[PDB]
Structures are given as structure tokens and as C-alpha cells.
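Asker: Pasting in a structure now, in C-alpha cells, and then I'll have a few things to ask.
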Amino acid sequence: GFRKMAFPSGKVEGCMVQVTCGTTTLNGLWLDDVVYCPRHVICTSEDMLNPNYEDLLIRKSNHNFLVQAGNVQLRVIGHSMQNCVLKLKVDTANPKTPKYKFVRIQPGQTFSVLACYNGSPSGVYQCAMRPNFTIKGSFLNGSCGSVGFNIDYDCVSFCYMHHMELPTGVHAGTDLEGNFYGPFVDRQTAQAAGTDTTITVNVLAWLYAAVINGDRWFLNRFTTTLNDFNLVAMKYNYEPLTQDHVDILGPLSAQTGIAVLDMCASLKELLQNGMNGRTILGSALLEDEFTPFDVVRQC
Amino acid sequence: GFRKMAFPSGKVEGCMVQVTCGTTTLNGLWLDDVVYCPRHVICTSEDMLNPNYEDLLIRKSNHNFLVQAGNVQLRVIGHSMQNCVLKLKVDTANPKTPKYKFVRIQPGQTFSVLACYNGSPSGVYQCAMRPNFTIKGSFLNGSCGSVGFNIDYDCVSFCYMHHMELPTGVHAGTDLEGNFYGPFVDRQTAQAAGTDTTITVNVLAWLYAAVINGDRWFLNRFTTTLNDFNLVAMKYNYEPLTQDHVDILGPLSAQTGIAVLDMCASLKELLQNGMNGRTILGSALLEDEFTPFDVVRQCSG
Ligand SMILES: *[C@H](O)[C@H](C[C@@H]1CCNC1=O)NC(=O)[C@H](CC(C)C)NC(=O)OC[C@H]1C[C@@H]1C1CCCCC1
């Protein structure tokens, strides 16, 4: 079987706390003796339209920030801002801090999201960083400060902290240095993203997964050159396929004995014609949020 | 705009161990001072055919079971079989035991699966129990003893433990009392699931979700009796509704003001007339793996 699968979230759950300033409550990430959270916690309703964050922050003191780990209040003993993230220093070290790192993820890569409300983990699911630097998440009021991450041999690599929803229903946020993915800004305004394109290497990986699990109706005897495929992909707002993508797809091609460029010819046929009302792995749409690595770690 | 979203898995990660008999290792669930696992851990390859589980267990002693949390051995001090699960009493109460209960779910209900290998969690994902009592998992060799669960507040309701794969590639297993869902047995034989059907109650929940988000073209000005709807539904390979299904749609019916039986009438028209190229929540396909609880969780909670 083949399933969209999130990393086990326990190591991140032990880091989630609630952060409150004024009438605004969201989540923070508590690592060692620092809590990281979105800086817009310091805004009021009036501030959010055009917040001068440095000016709003100079007027705050440590005691204006209320941090709670469950029933326990953590004393804030220091605070600073790094881009769009606030760093609150507390007197307590988190005993549950995992081995971790902060990474900035590349578009087309996937990560797990731990959606939290009031410092309490609520759900976990897989997202991809879109080419237009949005993510198609599930985030409601109070979800800010929820984080996205990957796990590699007990090391948690944090890559995303949640800040906002766009009018189209997609989501935007920062890495853990507080820099946004994409052209977005943490102010209460309607923001549009650039035109979103489809992650072609991931669509190919998912077709290979549909073949492994016995689904073949889309394949064909034909083939294509890399450049000719990429001309058709760009026409249909698919990202171009690089030679590294082809290389990355090697293991999957070998396992199924289907040349990458033969799978490209199949995808070309799908783009030009369609599904014909049919489905692949249950879906009526081409799925582009599985990476080659994601697929390999499942067959 | 809906994601299949699992529950946070940490409270279950803290209960996973491995159980080995000879060279056969699967996963177990450590709650208080008991470890629960599939009884077929006591089988060799040649026993799998039609194992004599009672005979195989009589040859076993406490000191034949290797239970490990990580690389740390947990001493077994008692063993018993309950249906298709082994219960291994150990000398240490799990300090990470959550508040928990053991529940038997119904077809259509969803749950999170924490897929594990050698006692180590690998991934978490949502499954729906199909009307034919299979789930569409992603289970590899060594995954048996992985569990499915829901979390309500801080209480973990364990509802599934994994035992086997069927010829068609779907998966089968038991509740935490060892009772299989559906008509399967833990023998290494080709077993067939009944033909699957569409989970009507979840499709209705999906229509309610569509209405909540302002997508309501399919609502009509008619109603139906539950029996009339069930007889039509069966002709389209949809499950009949139970009284419990009607009741668990109550909150969404109240939220939208659309009576359950009126929504049934709208669904009946979709089944008889098709979608006519229209879409619902952006798709021409009716989704059947979001329960009414799942819908409320992503729309309002
Ligand atoms: C933080 O918890 C919250 C998470 C959002 C709320 C609903 N779903 C989410 O993911 N983030 C916000 O509320 C940000 C805060 C600003 C200061 C960055 N703003 C936001 O998400 O607004 C939602 C945009 C649709 C709204 C616009 C409509 C037109 C007027 C301006 C807002």
C-alpha cells in the first residue's frame, strides 16, 4: 500500500507551549531555555494592519508575555526578535528537548506539520513547500506557531512555523529564523501568491508508486526527450525536470524497469489528454506532494 | 480543502515495544505492566500454515519471550492468550502509560495508525475501517503489532492492532482484545474480503462539510424515509444507514439546519442522476473516509 504519511510527532509535542500577550494567544516552540513564536502575538487588533514591530516590541517587557507548558507557567527572563520570530528566554530548560536543527526547506520538499491550538497538539499531516512558497495546510484560528519538521535518525529538523492564511485558503509562514517562505508579510492584509506550478518530479514519483502497487492504465510504449517533455510541462504550468531529478528517480526506475523518460512520456499523455474519468491510486487528480524519497521509504 | 489528518502520536509512541520469539520480531503495546501483541509471534514459518496456537503456547515459558523497549529488555513474568492477542505480564509498569481504553470500532470509523518496525515508530496516518472490515494501510514486513487509535481529550482509545495483508493488498487485524474485525483468521492463507461498499454516513458528512463551506447546489426540496433510502443506496453499492449513523450526523444536521433525511434525499438524487459534470468541494468524486467527527474537527475545531 501507499499512503501519505507524517513523521511520528512525539518529539515535537514535548516542545509545544502556549504564548499569550494581551488578548492574543498562539503556540510556541520551547527548545532548551528559549521559546520561539510568531512575533505578531504582540499586536492588537488595531496594530495588525501595519505593525511597526520594532516599535511595538520596545514597548513590551518580559512580564507582558505569558508562557504556559500545560498547567505550569514559565517565567520569561529575556526577549528578542529575529525577523518574524520572537525568542523568549525562560528560566526553565525543557527536559524534553530533542536533538534538533533549523533548516530552510526547498520548494518541492515535504515536511510534517503538527497543528496545535492553545499550546496543545491537535493533528499531524504531511505538506509540501509549493513552488510558489505556499503550503496547502489545515490551520484554523489560534494555529499560529504550529511547526513543520522532518526527522532523521532521532534528529528533528524544524523547517516551518505557521503565521497566516491567504484568501485562497492556502497558508504561509517562516523558517525558524523568522524569514518567510515567499513574498508574504505578517500584516493583516489580503495577499495573493504567485502562480502555483506543479512539482513534476513528485508527480513522477507518485506515478511510479501507482505502478508498484499495480496501477498501469496510464503507461505507454512511447518515449520522449528531456527537453521535449520540459516544453510540454512548462506549457501546463509544471516545473521543469532537471537531470538531478532524473538521477533522483533512478532507484524507482530500476525497481520498476521503467526509464524515467518513458514515465515522462506517460505523464505527457496524461497532461495532454487527461484521466478519461479514471483514477490513479484513488485520486482523480495528479498528486505532486510525494517526493521520490517519500515513495522509496514505502515502495 | 480537507486533509486526512492523524492524531498526534506521542502518547502511543511512548507505549511501543518489540517482542521477539526465536527470530520472529513484531511490535507490542506496553500499558501499565502488560505488553499486548499478535499471538503469531510464537509461530515459525512452518507453523504459519494452520498454526496450533494452543499447542505452540504450551511449549512456551516466560523466559522464551524477548521484550525490549529500545535495546532495554523488559522481564516477562506471566503470559496468556486472549483470542488472537498475547498478553505478556512484565515486571515494570510503563511510566509513559497514558489514560487509555480499548474500544471496538464500527465500519466507517476512522483512526490513526502508528506504523512501527522493531518497536520503533516510522510514520502516522489516518485509516478508515471499510464496510468489508479491511483498511488501506501502508504496512511492510515487521509491522504487525502496530496499533490504530483515536485520542479524545487526553484519553487514547486503542481500536486496532495489525496482523495481516490480504491478496488484494489491503490489511486486516483485531481490536485490543484479539477479536478480528471481519471474517479473517491469523493463518498464512489467502483470504478474501467481501466486496467493498461506499461508506454512506461519511459521504453524508462530506455533503454537510460542503454545505458548511457554502457549496450547496445539490440540496433539493424533498425528503425520504430511511428504509426507502437504504433500498436505493444498496443498488449503488452504498452501505445502508443505521440508527447510530443517523445519530452521529446529528451535530452537522444541527449546525446546518438540514435534516438528515433531507440530505439523504439529496444524496439519492446524486446517485440516480449523477453530478452532471458539477463538482462538490472541487471534486467530481464523493469522499467516504471523513467521518462526521472528522468534519467537525477540521471545520470548527
Ligand atoms: C494565527 O493563529 C493565524 C492563523 C490563521 C487564522 C485562520 N487560519 C490561519 O491559518 N494567523 C492570522 O490571523 C494572521 C495574522 C497576521 C498579523 C499575520 N492573519 C491572517 O491569517 O488573516 C487571514 C487572511 C484571510 C484574511 C484577510 C481578509 C481581508 C482583510 C485582511 C485579512
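Following Swiss-Prot, chain B shows residues 3265-3565, kept in their order.
Using the three backbone atoms N, Cα and C, a Cβ is placed for every residue, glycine included.
According to Swiss-Prot, the active site, for 3CL-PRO activity annotation covers B:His3304, on the basis of sequence analysis. While the structure shown retains the original residue, Swiss-Prot records the natural variant B:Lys3353 to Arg with this note: In strain: Beta/B.1.351. Per Swiss-Prot, natural variant B:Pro3395 to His is noted as: In strain: Omicron/BA.1, Omicron/BA.2, Omicron/BA.2.12.1, Omicron/BA.2.75, Omicron/BA.4, Omicron/BA.5, Omicron/BQ.1.1, Omicron/XBB.1.5, Omicron/EG.5.1. The active site, nucleophile annotation in Swiss-Prot covers B:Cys3408 and rests on experimental evidence. The annotation that Swiss-Prot gives for the naturally occurring variant B:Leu3468 to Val reads: In strain: Zeta/P.2.
If you look at the structure here, what lies around each of the features I listed?
Answerer: DSSP assigns B:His3304 (active site, for 3CL-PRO activity) to a helix in the three-state reduction. For B:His3304 (active site, for 3CL-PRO activity), the same-chain residues lying six or more positions away in sequence with a CB closer than 8 A to its CB are B:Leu3290, B:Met3312, B:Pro3315, B:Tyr3317, B:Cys3348, B:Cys3408, B:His3427, B:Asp3450.
For the recorded site, B:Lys3353 (variant position), the DSSP three-state label reads strand. The Cβ of B:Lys3353 (variant position) lies under 8 Å from the Cβ of B:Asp3297, B:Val3298, B:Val3340, B:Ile3341, B:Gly3342, B:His3343, each of which sits 6+ residues away along the same chain.
The Cβ of B:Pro3395 (variant position) lies under 8 Å from the Cβ of B:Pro3371, B:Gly3372, B:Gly3458, B:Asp3460, B:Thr3461, B:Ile3463, B:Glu3503, each on the same chain and at least six residues away in sequence.
Within 10 Å of the C-beta of B:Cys3408 (active site, nucleophile) there are 25 other C-beta atoms, taking all protein chains into account.
In the structure as shown, the Cβ atom of B:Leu3468 (variant position) sits within 10 Å of 27 other Cβ atoms. DSSP assigns B:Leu3468 (variant position) to a helical segment in the three-state reduction.
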